[PDB]
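One structure is given here, and the rest of the page talks about it.
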Amino acid sequence: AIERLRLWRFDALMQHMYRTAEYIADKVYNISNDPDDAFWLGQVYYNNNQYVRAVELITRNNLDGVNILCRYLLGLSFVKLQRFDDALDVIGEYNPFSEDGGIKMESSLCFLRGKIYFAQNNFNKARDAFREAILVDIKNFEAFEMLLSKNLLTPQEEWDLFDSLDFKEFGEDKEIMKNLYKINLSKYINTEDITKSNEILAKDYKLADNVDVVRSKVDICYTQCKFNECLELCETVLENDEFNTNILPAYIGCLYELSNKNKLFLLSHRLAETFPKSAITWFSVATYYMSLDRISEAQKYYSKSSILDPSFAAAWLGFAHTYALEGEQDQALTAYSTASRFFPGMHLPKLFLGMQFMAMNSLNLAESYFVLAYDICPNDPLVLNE
Amino acid sequence: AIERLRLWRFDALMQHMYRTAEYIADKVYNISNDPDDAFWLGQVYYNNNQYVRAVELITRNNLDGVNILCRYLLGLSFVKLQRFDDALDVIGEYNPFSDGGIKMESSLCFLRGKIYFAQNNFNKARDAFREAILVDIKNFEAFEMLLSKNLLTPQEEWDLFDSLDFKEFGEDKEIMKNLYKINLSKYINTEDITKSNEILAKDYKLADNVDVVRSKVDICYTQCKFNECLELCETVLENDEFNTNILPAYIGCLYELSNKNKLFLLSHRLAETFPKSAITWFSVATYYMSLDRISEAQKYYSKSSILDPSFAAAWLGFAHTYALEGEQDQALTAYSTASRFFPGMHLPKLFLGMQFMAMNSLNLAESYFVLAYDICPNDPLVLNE
Amino acid sequence: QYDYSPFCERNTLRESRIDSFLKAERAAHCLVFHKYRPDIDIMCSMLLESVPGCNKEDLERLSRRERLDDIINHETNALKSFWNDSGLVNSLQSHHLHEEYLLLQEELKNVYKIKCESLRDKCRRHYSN
Amino acid sequence: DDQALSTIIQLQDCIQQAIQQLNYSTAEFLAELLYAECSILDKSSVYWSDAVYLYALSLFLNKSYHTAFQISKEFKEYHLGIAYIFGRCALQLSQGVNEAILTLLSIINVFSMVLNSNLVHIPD
Amino acid sequence: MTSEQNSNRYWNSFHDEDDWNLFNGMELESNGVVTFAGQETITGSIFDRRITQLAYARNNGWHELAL
Amino acid sequence: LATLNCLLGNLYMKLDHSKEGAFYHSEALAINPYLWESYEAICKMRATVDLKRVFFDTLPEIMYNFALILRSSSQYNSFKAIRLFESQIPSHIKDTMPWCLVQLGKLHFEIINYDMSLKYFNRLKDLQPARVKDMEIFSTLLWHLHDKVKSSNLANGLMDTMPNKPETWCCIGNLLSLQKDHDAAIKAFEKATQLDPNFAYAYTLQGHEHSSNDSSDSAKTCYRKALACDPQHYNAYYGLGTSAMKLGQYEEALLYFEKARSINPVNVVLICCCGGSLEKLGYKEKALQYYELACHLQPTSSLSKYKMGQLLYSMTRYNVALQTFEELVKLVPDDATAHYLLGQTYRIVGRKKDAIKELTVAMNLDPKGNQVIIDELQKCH
């Protein structure tokens, strides 16, 4: 009966058969006014980049709020449509539920709320939203990894939050999932712990040479300036995936510091012929210009990389370096201040403002920014040396 | 143990956290090391709008020869990656094989038909789509795509509809047979489509279904019930204003009603809604035609034609712009192109014959108008011409 | 719970606007009501109650169908009618009333002039327009 | 429902009273409100046709001839006075004379739906 | 001076049409406020997502006065 | 003996004085309560009556409800009218009734809420495509929204339907002023006013365009003509106050600003302008009273909170100034000069940690004036 149509629609959606999925979703929703079928049709609209139609679908009958799932789909549709006001409207400023084997529905809502606050540059509220999202359901990981990647929490705070959260939901997979999460934790704090975790995960389980473990090893080496292990791990993982975006920034920096101009050139060409839109490729081209001492030229290419992707520390930081290295010192201050304000939670912009202020022979403000950077990150040779 | 991770990966896919989706897919794949997990990860990459990652991942260990769905995912990735020859080489030009869900062989045949449609060997596409629909009837794309571009004359479409069997549906064939019967061509056997419309309206509460309304609108458009087109399509468009299937008929009956304000509004809203669809540029060109600004309608039909090579309205409106501009030599080539790209469509040939009148060359006009009248016994344009 | 449905037909309003309207609405009523919630309450011989610039005595004469200190009384009286019982006059310094007074009638008289042709010439105005 | 009919009758009486004198804007407002109120009533009710006719007559009276012309075209067949309003609008605007003819010929031939009423300006 | 321009163009070849149209007269200022050139001006502060789609909108979208 | 009093009121309102005309409208309403035209004429001015005695001493209750709505709208207290719409006036009247649609759209428009008015009398426009009366408000809303396509719709439709109605030419001129040009807007407005005089809105827009064209005398004359047409119109008064502001003569500017505010008490632009006239006059204590009224009147307005902060810092009420500036930044982070005052207050209070970050935001916002920001940083420590 209707169940056969429902499963056929689900398979057609899963099989990337968009027309049949849309047709059958429409038919089943017309047959029965079941909001889950409406959610499915909205999902089909969502997949093929038809966001406004799904918005109007879930808006026309006011079925949002009846079930949380369609509300989340609708909010995601707005956030992709960048009508952040309406998305925050439907989701709410804070948790409305604050007092199956899958991720808790409420946790996803808090993640979306954190994402919209981040988009609105409201970092302080976004931090709380993401923390609540990860605390509510440990089954979630998008919020945890987003917070870690965007450096919205200090390493000590990151460790404290990791320790605060438990793993009771996982049960049998408690230790393996703890190690898996601990792979992605920030460095500069008790690195030996992340070490022993990655070896205990390496030999005991079949995950010996996976993408994330070698990524964490590369990050450790890059932090410790262990650059030959950096490279060897980087090529040994690159030979499998030639376009793994997770490792490309570290790889590019590591080539830059070895000044492998030629490998950098080949990577720039390969990435340009494949991913013109992504800012990573233009960052690679600009750092190729850097390796050839072309600050004035790749000034523009860092501008391009930064605009093609906001919330990218590397592009804007390099842009400020291009400002600072040769002359034009006055506005390097403004550039690094923009780095600090738009990228809170990272000690490096504050340290750079401090060292630049010392460079004008202006002392007390250099001290101020230096102590700010030290507050953000306690364990860094650069800040303490400065 | 793996089942929990698989369900978590599925949940990440459902709630569209793509980074976690790929993370968990990679983890479970490395644990199990089975081709289905690689299929899941390639599907995640596909949804990520990262086709290179998916195709490289599938091809690195040559998994296409292991399962039947991984090779299909690789093929579709090549399809959307603008690669066709290697896609067919992997899938195979001919059929290698000549419960819920649908058979995979039908999906592979459908993908092959898509590549053939991309490669302009239209007869091979017709063969592939007919084979796909006869092997499996659940694959509604093999029907809708074939009927949408008028790749075949309606008589053989009706014949193949009669030939295909709904028996394996069983208890649901009673409704799905009628639903499929709705979507065929409307010029011939018009009354049976109507009776099927009331059949769906009764006992199934599907009168509110959008595609029933679309079928009724196309019925009204066929005999030129343009007022009923306007009323019914306004009733359906209020609920949803961006149903791409509905919209061209609404443009047609609006331009027939010769009204510029509502066409103007919908065109300007669709322009900011779907900038890359040829539909909105076609609507803009129609608006300029209604305002008799031929020079701009020229370019705004050219863009729509370029965007969608399968958009007959674009070519015929293009040649209409030519004809109304004053020059006709290029309109001749335009109408010939529209006729040749879309065999079985009477309107391009009819308009080309009107142009033959415009040149006072009635000898080809006789044959062209006879051919057009062969399938349109009752419509004002044919008899007037 | 505070009702916000009539302020926006969208059944959901983000919480920032909820207090934005709530704090706005209460003081707006508090100004009119005092020279609390909106949803709990909205409430609170010659028919004409008030005319701008009309005092109670001027209303009464309608029903009948009709030196430095003294000029200061006329100084304040003139601005009482024109400013619709504005409370800032009493806070104005006395010598600041004089220049505002002279600009009042001077501006007022200009309104009187504003508020208050050969055949061949005056036909052109309709042809050209 | 007991007082619902009384309100409609009172509004109609007020509308005839207002149009009897040269008071038109008040006639406009009362016709508008009666037309809006009669929306809930079914089209078969004579009250709906009467309110539509009164609204059409008013919208004609204040020179807003276009709006009267549409509000008459929607329900021109239902009432004789609506047809009269439509014909007047058509003669002033030279728009849609043909359907005005097709309605007026039928209404006069049949006379020699709702045809007779006690309202003001009901044509003879 | 010609070598960098040639190299710029050589790498500049890798764009989509709309993407290249976005960056024809692209200029980014030090503080982060953005100037966009429409072949009007779309001056706005970067790191807010909505602005770049607004540059997309008037670039490819259809705008018109109609008297 | 009811229409005669109405006629007397119309003549009196038209000629010299609306007071006697209002008296005669009241007498006519005493004779008969169902004289809605007299009520509209009364509400054209800021005059009111005792509706309980008029309408009583369910249809009378329904009429009483509309009378209260119209009185509130004239008195410019729209929250109450919206609440009566929510409670009384059932939906099958509210949605269908075009006049209630006009009034309700106006009520939402006078509040900064813009999208809901658009929705409301856009459904109105859908119901009555040929309606021409009171469309200048739709034109003004479209001008405020900075939207051109819907204004183009309105202009084309009204020109096609009513080539001669003054509202159509008013909308044409507003669209022109929207796009780029001002002289053509003036020409359209002058055509609109020649075809139909006594239209004070056309004169108001003429004066606004003249002011935007840096022609003070022409704007003043247009506003004078507007006041001649309509004794009570806060828009032309506000324009005159702004003009005298730009000439620097604060006295008549204060006069005009207060007069505009008198007939529209709830509007933060006019409250702010009257208060600023007060400081230019030097009355710190009374100027704060209006600004204290303004922000309490409605939050989420940069201008009112900004002027609160400036005034409090001027006379050094730092404790409330700091929180006002904080909520200002909360409601908007892009104000350049505001963050400067934030940092100044933070350093005055003596919280250097917030001062450093606030000044950093300050230099980020203003590249040209970083040096003075740098100087404040030096003064910070």
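Since chain B takes its numbers from Swiss-Prot, the residues it shows come out as 229-326, 352-638.
Backbone N, Cα and C atoms are what each Cβ position is placed from, and that goes for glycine too.
If you check Swiss-Prot, you get these features:
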{"type": "MUTAGEN", "residues": "B:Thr406 to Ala", "note": "Abolishes phosphorylation; when associated with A-44; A-59; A-95; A-103 and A-115"}
{"type": "MUTAGEN", "residues": "B:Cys482 to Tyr", "note": "In CDC16-264; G2/M cell cycle arrest at 36 degrees Celsius"}
{"type": "MUTAGEN", "residues": "B:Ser530 to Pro", "note": "In CDC16-183; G2/M cell cycle arrest at 37 degrees Celsius"}
{"type": "MUTAGEN", "residues": "B:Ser557 to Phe", "note": "In CDC16-1; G2/M cell cycle arrest at 36 degrees Celsius"}
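Shown on the structure are the features that Swiss-Prot records.
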residue  : record               : DSSP class
B:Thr406 : mutagenesis position : coil
B:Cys482 : mutagenesis position : helix
B:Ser530 : mutagenesis position : coil
B:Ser557 : mutagenesis position : helix
B:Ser530, B:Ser557 as mutagenesis positions, winner by CB count within 10 A: B:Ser557
Length of the line joining the Cα atoms of B:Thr406 (mutagenesis position) and B:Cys482 (mutagenesis position), in Å: 25
Other C-beta atoms that fall within 10 angstroms of the C-beta of B:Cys482 (mutagenesis position): 23
B:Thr406 (mutagenesis position), number of other Cβ atoms within 10 Å: 18
Distance from B:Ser557 (mutagenesis position) back to B:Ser530 (mutagenesis position), taken between C-alpha atoms, in Å: 8
Rounded Cα-Cα span from B:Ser557 (mutagenesis position) to B:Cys482 (mutagenesis position), Å: 23
